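J.: I am attaching a structure below and will ask some questions about it afterwards.
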Amino acid sequence: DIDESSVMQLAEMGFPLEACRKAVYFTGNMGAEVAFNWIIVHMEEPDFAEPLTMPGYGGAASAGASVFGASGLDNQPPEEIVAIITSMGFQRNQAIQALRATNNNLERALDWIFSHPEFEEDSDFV
């Protein structure tokens, strides 16, 4: 009779078109297509149907927010410091290794690195 199937069809793909509800009753049972038409002609109306209630039509809405990248990009020591360390004369990767142990502590990295001459010397003699 007043087949609310028609209004729900509009609703479940767009907005709560209670305007369709009364439209189906108003149209005189002309089918969903006809009440769909009643709505698309009255779409101009702002508040003919609650425009702040999405019953089912997202896709573009529900996606995400890729602002953090892949979350924690790589686990390499501070390139600033690894740079400084290899600028001290050490190896960048060696600086990385050191900072790995020192927990990105620059000075301690050099500390860690310094105790590794090359083949462990004895030419200190202090």
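Numbering of chain A is taken from Swiss-Prot, so the residues present carry the numbers 652-777, in order.
Cβ coordinates come from backbone N, Cα and C, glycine included.
So Swiss-Prot lists these for the protein:
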DOMAIN    652-693  domain 'UBA 1'
MUTAGEN   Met664 to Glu  Impairs ability to stabilize SIAH2 and STAT1. Abolishes ability to stabilize SIAH2 and STAT1; when associated with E-739
DOMAIN    727-767  domain 'UBA 2'
MUTAGEN   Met739 to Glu  Impairs ability to stabilize SIAH2 and STAT1. Abolishes ability to stabilize SIAH2 and STAT1; when associated with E-664
J.: Within the domain 'UBA 1' (652-693), how many residues are helix, strand or coil going by DSSP?
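T.: Final tally across the stretch: 27 helix, 0 strand, 15 coil.
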J.: What does DSSP give as the helix, strand and coil breakdown of the domain 'UBA 2' (727-767)?
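T.: Secondary-structure breakdown of the domain 'UBA 2' (727-767): 30 helix, 0 strand, 11 coil.
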